[PDB]
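A.B. asks: Starting off with a structure, shown below.
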Amino acid sequence: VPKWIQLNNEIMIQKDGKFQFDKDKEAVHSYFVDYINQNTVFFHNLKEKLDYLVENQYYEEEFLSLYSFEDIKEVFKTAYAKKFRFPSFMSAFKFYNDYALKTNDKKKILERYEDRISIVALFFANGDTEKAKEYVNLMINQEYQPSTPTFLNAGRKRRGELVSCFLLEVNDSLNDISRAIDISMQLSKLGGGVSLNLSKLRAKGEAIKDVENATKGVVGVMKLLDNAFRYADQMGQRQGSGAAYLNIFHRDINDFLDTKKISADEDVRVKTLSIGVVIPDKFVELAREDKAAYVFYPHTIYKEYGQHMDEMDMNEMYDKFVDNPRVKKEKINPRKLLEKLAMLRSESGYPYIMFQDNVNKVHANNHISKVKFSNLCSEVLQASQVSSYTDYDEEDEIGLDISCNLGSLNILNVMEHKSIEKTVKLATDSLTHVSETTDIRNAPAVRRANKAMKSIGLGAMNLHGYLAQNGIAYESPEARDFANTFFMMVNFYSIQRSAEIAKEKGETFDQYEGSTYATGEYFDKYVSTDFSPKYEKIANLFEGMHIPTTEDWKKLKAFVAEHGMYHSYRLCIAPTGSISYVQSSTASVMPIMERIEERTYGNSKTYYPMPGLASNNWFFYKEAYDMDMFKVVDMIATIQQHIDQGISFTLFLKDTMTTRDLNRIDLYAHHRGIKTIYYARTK
Amino acid sequence: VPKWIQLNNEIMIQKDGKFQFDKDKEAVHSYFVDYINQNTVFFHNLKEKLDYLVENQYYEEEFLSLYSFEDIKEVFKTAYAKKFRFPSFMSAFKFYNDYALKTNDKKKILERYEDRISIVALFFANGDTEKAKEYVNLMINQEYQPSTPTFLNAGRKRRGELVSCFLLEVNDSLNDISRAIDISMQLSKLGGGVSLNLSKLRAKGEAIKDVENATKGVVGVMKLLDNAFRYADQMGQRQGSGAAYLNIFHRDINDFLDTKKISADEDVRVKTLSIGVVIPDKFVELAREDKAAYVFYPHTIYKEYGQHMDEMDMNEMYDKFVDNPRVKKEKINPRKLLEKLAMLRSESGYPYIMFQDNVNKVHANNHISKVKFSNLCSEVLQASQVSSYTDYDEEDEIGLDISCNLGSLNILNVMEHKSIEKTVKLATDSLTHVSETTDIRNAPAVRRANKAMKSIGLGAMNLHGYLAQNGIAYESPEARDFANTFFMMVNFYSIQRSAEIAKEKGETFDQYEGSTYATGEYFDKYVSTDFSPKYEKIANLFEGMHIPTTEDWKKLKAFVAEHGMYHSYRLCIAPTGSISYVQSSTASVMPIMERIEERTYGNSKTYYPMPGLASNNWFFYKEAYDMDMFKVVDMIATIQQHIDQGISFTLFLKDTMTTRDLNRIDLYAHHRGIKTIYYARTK
Amino acid sequence: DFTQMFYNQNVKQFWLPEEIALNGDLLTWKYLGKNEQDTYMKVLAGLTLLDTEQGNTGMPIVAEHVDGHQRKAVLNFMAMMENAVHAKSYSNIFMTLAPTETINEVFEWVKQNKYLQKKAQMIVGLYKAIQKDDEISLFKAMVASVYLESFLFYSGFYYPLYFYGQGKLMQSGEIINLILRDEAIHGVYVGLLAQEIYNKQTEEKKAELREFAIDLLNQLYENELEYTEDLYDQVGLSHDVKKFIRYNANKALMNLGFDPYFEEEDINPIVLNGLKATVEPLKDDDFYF
Amino acid sequence: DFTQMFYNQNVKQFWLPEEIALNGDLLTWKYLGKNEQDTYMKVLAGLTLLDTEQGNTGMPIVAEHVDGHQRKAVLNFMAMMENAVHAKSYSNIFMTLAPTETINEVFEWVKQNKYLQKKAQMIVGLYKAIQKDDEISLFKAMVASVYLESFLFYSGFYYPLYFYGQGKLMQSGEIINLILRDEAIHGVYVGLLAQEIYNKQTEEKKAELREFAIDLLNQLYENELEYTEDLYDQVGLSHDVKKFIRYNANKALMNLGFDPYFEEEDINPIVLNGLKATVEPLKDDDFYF
Ligand SMILES: Nc1ncnc2c1ncn2[C@@H]1O[C@H](COP(=O)(O)OP(=O)(O)OP(=O)(O)O)[C@@H](O)[C@H]1O
Ligand SMILES: Nc1ncnc2c1ncn2[C@@H]1O[C@H](COP(=O)(O)OP(=O)(O)OP(=O)(O)O)[C@@H](O)[C@H]1O
Ligand SMILES: Cc1cn([C@H]2C[C@H](O)[C@@H](COP(=O)(O)OP(=O)(O)OP(=O)(O)O)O2)c(=O)[nH]c1=O
Ligand SMILES: [Mg+2]
Ligand SMILES: [Mg+2]
Ligand SMILES: [Mn+2]
Ligand SMILES: [Mn+2]
Ligand SMILES: [Mn+2]
Ligand SMILES: [Mn+2]
């Protein structure tokens, strides 16, 4: 066993009844003085390194050609001047195993952390040396972390796409289904997770040109998509991951759910395609009143009204659907469907739950389209227009397929540096650059939506780490007050940066004029309610930083009205799974699953303590499963009120609790304004 | 139990030690006195019937509008003047259960046999009343039978395409694979059987964008195609049928074959995807000499030579591939592979066997392309060019995808009417009309090849029926003499009609000038070898009909040289599954499987004796399984020497014979010039 | 003199229920009265129970005590057929014809049915009473097994055969005929092993063994009468089934080398109407003609 | 979670000895040296003897103590394959290659052989020690069974696979490959049944069961090394056979849900070429907060 492995395992060997957390630090030293420094490839100077990486097809030469070598040297020197040290063994291990650039045979390390950060910063700046240094300082301080696609692939010749998630709308036609399968394979080839809205597809037993009971429903398309994602599995490196979203009022909703039952037959079971359910407020109202609900056949509704079932408001059209004899429907028990959802989430963690009305009551771009589904991580909530892929030799009507670039603020590092504004603006600029340089030649709706919406996702990580390292319980009202203030600041500065980009470029996102940003409605709660901290401890935490007031929000509203906004969507809180290790941060705004996690790598086992875990903050690092899910819902709703897109909200459940407890948590989330629920992980 | 079913089951009841075959005739009468006439919709006049069928979206207005009502009435009167009577119960049952037009509620019969024949004739003639009457006389004499798609769908508004055999070339790309899946779905939606060539696809463990061990091979593509064919199942009417062809020198050939093993796992086995193997002469030579063979990685060959492995002659390329270090290959035992093929055919009848050099040594259009694969029934053998389907908003390079037009001569009815020439020419004209009226807007290469090649397949059936009713054993040399003469006349008149159509329209098929028809090579064996019958009995059978001599063939060769040939391909012998029942004929040129076949429809049993079966010809109606497969191979080769495309050749084996016997039959078929082997049906 | 031919017969009879598609019975099933469907489900459930215990317990335990690798191979194969093929086939039939709740209910019904519990108690008790190297306890269990194979199954087999003979439920009926074909050879084989042990005894001991066999048969018979009435009275067939089980009791006795015990009767003629490839390598001469 | 899936895989792998014609092996057998023929005979007898224990005791004893009808059926099927298929297949190979007197002598030798006996009796000892209603003793026997199926057979399988990968003794090599494919799935299945028991134990009991498994593996492994040298030194293969034993030991451990014991090694390329939360209804007032 390696020396650093033994040093890391020495953490759990208690001394005087206490964990040896400091041993972890020793491990990193070993991991660098025995493995990383020996396995790294050193050159005489930076010029030889850059030339070797360029000619050997490791780096794209275009982004490096925008800078003179003196500027690149200055950027690299700025990166190395911080003398960044990984405080935990797992941070360095995760970076050098998942994100550091290696040779073709993967026998040596070509990229250090500073090298990777410098390359990403130079790609972000697009020829601006000062901007590149700003990005270097932002990432080496670990205030901002680009998503895994962006951080791993920026400036690389053998790179994939920098966009993490893609959302596709599938129209009710064989041509559209085949095009959706093709685009899903193309985007999984690019490495991104693909989500498909199957609510427009007509249910099982519908007519294909006057021959009835002919359609296979959404389950056949689900099987096709599952095989497509199995085939396109990132060249066999990462399993192809897809998501299917169906409205709960679709007739196939049961069969949909039956794809995830552990007793499902092979002709129905789907195993590589995640499932999500979109629940309008009408379904929750029907379940609450115990009135029997009706699921609908989408094609009959489309024939009668000319629009898809998910294209209009069910809260106002459900009674018209039910009373219409030309609309076909089936009777269901909404409470039984809710119990089935809870049982399925207990068994397998599926489906994702999207509260459609919670998303669309604060959605700023309802004029473009209502949000009808979410992404594979159930945090992207954007307007999408379905595409009409016609026959060959016929022009296709290209719609809008959602796609946003992810980037997370490290809350602990951002607040320690007292740089919410600067970090938010620089992250917005980096995400705007990632969107601008993204061009996908096989997904036309994705390309058009990227060019028009200009949507980005700016997330946050290390919420629980910051709260526990500052002596604040994650479930406490003080923690929710901190989240309210911090994310109001993040939203304020993201809107300010979006408006500044719109002013400097003279262009807004497409159809911005009909948005609530243009009409000023979006700023209502910000121009009437003060989001400054209500607790003295939180206010002290925010000292040295100008917390925006109602007057600052009014000025920002006027600025947006004058100049517009460059981005249709700005903030989305992704799960941030593996890149949180490198940043020494807790995953996303979720509470920690465990204080010390035991992970098996190779034939060895490693223990990763939570960042900053110690004796004095052991009980502030409360495990998520031990927490009240209602207070976690309260925290997520408090954050969500300042996030325009959704938050990947994983439910952390105990084995003792029943499906009724899961249903109660889901209904409280819906009541509190939670937009989406990601996972039901049971301990 | 209905009266006609009792009268049909009375056949097996033996009187005086003989089957009551004549009772079947009585059954037909009952089937018409009790059921057909009662459930047949009658109109006051044909004008009312045509108006009702057109208005209720049963027929098409376009083809009926080309004639005055007097001409349509005259065509219907010509059809009804024959007073055609089905000689067996199963003929009428199959027609009125499969082909007769029924109401939307499927309880009444709108079309009789004469009505359907008249409608198909009017569709064929395209406005010529005399031509329509000629077609009516052809089909009511049952000399020619349009295929199930053409016969069932001609003149019907609610219909699939008139072509059901489609051959697709799949290029080695994700875009091409997705396009192939889409086209397969679209053609299965039209009701056609789709065959895909997977030899150009790179094997498992190949590089994608210079990353190693990334390709899933052809088995993942087969899984995708199997899912696509399961999804597209004719609006839930018939099981989606598809075929995949792989060259035996493709490295995936074992895994390909492993998709049909019973022991194969769920992630390996494809259930609705037929498989065929293309066997070049090089593989047979390697197996014969017991030299170990090599299966090659197609992408390495493409990178080294710039052409696909299946696009070049393996006979001259195999040694260069083996000696090339940059071509990756795996060692195999060709005799072990042959034994595996025989074992798999014994277990499941798969794969289909295509002898590439047997096809291509007589292929007339090798300049366009060599025949690389066959159809789902393993009888279509045509030149195909792969298409380069690029990314979106980029122009695709459309190639040639095979789609031939099926139609079968009834050898008994044709020869008893002494009308080989007239029937062949009229069938060629009808096939040309159906090929010209076919327009598929979702298969670009299929449409392009249909427009360019103008390839049709004119088959024959009732060969064994005709031979048995004339006191000739199917395995006798007299039967092969008759087949030689009859199919040489069929080829002569098909070529004459093709040249006449080319002269009339002033156009040949695309790239005809490079064909062996243009150079006169095709006629070589016809201008030197006399194909007149060598037996007096066969000559007396051909009495009253002019048998083309060598001088006639020289005149035809000169005529083709002067005027060209309209069809790239003219003759292919399809299995003729259900139309053989309606025509009261034995299926294809195959020998009969059973003298009397027992079938179960609903909860009732039915008995179909072979047409013309009696005590006198009971011995001549020898069952296929009791026959020597070498003599069946000899007869099929005798026919194949006059057929430009292949013949659906099913092997009929006993359970006693082993895989050595199957391999011997396959090798004798290869030796005798058999182009394709369809199935290995074990009794 | 016989094991090898039984080995060959058993392995050549190998089958799986999945070979028979069952969706063809859907309509003739739908058309039966509620009484008929109830009796049919219960009949097959009673059969399932018998095969469950014959496969789990009866055949393996007899295999354990019978000497000779070939005899053990036959008995092991028969055991596999009981629980891996026969018992499972009934679930294939149930899953096709019946909704889950009706399936759940019929399996609950076997647990609480007193005649089915009594017959299982008696048969399995004898299996579990076998003592190593004690041929008499083994004989007693083999008699019990023959009575299960050749007598007890038949109150159940009657009904699928009765339908098959009328052209109803013919796919399910095909499965049942395959099961019956197997049990007939199983009963003969175990009968021959029982006779081997019986033939080793003194005349006095033989007289006691006949008493055991006849007493056991009568006890099982009396219970089967009550079971038959309980199932068949609602479909009007109890008297007919009783004649059938007596017929088969005589066949069981004959399998044991004993004289028939019940007088001959006319059985319903409907029920009477209810009754890889070898591989050679390629020679160099097979490539030339 | 797994028994029906294994049922399917087992029954679809069904095969019979008669399917492979053996006589054509004599065309390569005649060209082997005396040491090669001797090693092959001894290896074959070793496999035969061990597989007989598995058919007569190993599989039936586990089927007896495991609860669950579906598990008992799968286990019965596996026992059938040992006794009815594998045992006949080994006999067929022997009868083809050696005369009767040579077969009797090889079995006499291997029956007296110290290394074959040591492992055979160690495994059988654990099967004999299973106690009714004691899951610990059952687990220990399952570990022994997995070690036989997934590990102990492989010092033997090496040689037929070695010939098979070279184009020698192809008919018997095909048979051995089918047998080996059955033993692989047997080992995986019994492994899952052992993990089920293991997972029901306390942490201290788990550590104790791990120590048992590793200790047993060590004893068997050290004897395998001696067994290997005893058979394979005369044909110069022992080094490569030892790598194959360790590789298969690691597979056996993984079947039991344990970590690999031995470092990863490459294998001889010729041999490679041969190879439910509680459902509680919503009570209303759960929709109000
Ligand atoms: N935790 C760590 N994170 C990142 N790099 C590290 C870490 N520990 C060691 N290294 C790398 O290994 C080298 C070993 O030097 P070390 O940290 O022991 O101190 P040093 O030799 O006094 O110099 P310095 O600390 O100034 O780099 C470091 O210079 C650095 O490049
Ligand atoms: N074998 C048969 N094949 C086809 N149609 C039949 C057959 N037998 C009877 N029919 C139909 O039933 C009608 C009654 O025929 P039947 O044998 O009674 O005498 P017919 O002289 O042909 O009668 P009709 O006055 O109808 O012409 C036929 O006209 C035809 O439409
Ligand atoms: C062709 C086909 C379609 N479908 C379903 C899936 C699609 O969502 C739906 C629409 O198919 P379409 O491609 O729209 O078929 P169509 O346009 O010819 O029929 P229509 O005019 O009624 O739109 O039909 C199947 O389930 N199976 C099939 O094989
Ligand atoms: Mg449509
Ligand atoms: Mg390519
Ligand atoms: Mn049984
Ligand atoms: Mn039995
Ligand atoms: Mn075995
Ligand atoms: Mn085994």
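Using Swiss-Prot numbers, chain B covers 6-688, in order.
Heads up, the Cβ atoms here are built off N, Cα and C, so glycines get one too.
Sharing the features that Swiss-Prot gives for it:
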type     : residues                                                                                                       : note
BINDING  : B:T153, B:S169, B:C170, B:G198, B:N380, B:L381, B:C382, B:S383, B:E384, B:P580, B:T581, B:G582, B:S583, B:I584 : substrate binding site
MUTAGEN  : B:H255 to Y                                                                                                    : In ts-A 73; temperature-sensitive lethal mutation
ACT_SITE : B:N380                                                                                                         : active site, proton acceptor
ACT_SITE : B:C382                                                                                                         : active site, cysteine radical intermediate
ACT_SITE : B:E384                                                                                                         : active site, proton acceptor
A.B. asks: Near B:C170 (substrate binding site), which residues of its chain come within a Cβ-Cβ distance under 8 Å, counting only those 6 or more away in sequence?
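C.D. replies: The answer is B:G197, B:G198, B:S200, B:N380, B:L381, B:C382, B:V385, B:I407, B:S408, B:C409, B:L411, B:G462, B:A579.
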A.B. asks: For B:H255 (mutagenesis position), identify the closest of the binding-site residues B:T153, B:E384, B:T581, B:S583, judging by Cα separation.
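C.D. replies: Closest candidate to B:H255 (mutagenesis position), judged by Cα separation, is B:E384.
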A.B. asks: Tell me, how many other CB atoms lie within 10 A of the CB of B:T581 (substrate binding site), whichever protein chain they belong to?
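C.D. replies: There are 28 of them.
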A.B. asks: Helix, strand or coil at B:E384 (substrate binding site), per DSSP?
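C.D. replies: DSSP assigns B:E384 (substrate binding site) to coil.
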A.B. asks: Quick one: give me the count of other CB atoms within 10 A of the CB of B:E384 (substrate binding site).
C.D. replies: 28
A.B. asks: Are there residues of the same chain, six or more positions away from B:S583 (substrate binding site), whose CB falls under 8 angstroms from its CB, and which are they?
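C.D. replies: B:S583 (substrate binding site) has long-range Cβ partners B:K99, B:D103, B:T153.
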A.B. asks: Of the recorded positions B:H255, B:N380, B:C382, B:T581, B:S583, which ones put their CB under 6 Å from ligand 4?
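C.D. replies: With ligand 4 as the reference and 6 Å as the Cβ limit, the list is empty: none.
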A.B. asks: Counting Cβ atoms within 10 Å of each candidate's own Cβ, which of the binding-site residues B:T153, B:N380 comes out highest?
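C.D. replies: Neighbour-count leader: B:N380.
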A.B. asks: What is the Cβ neighbour count of B:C382 (substrate binding site) at a 10 Å cut-off, with all protein chains included?
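C.D. replies: Result for B:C382 (substrate binding site): 29 neighbouring Cβ atoms inside 10 Å.
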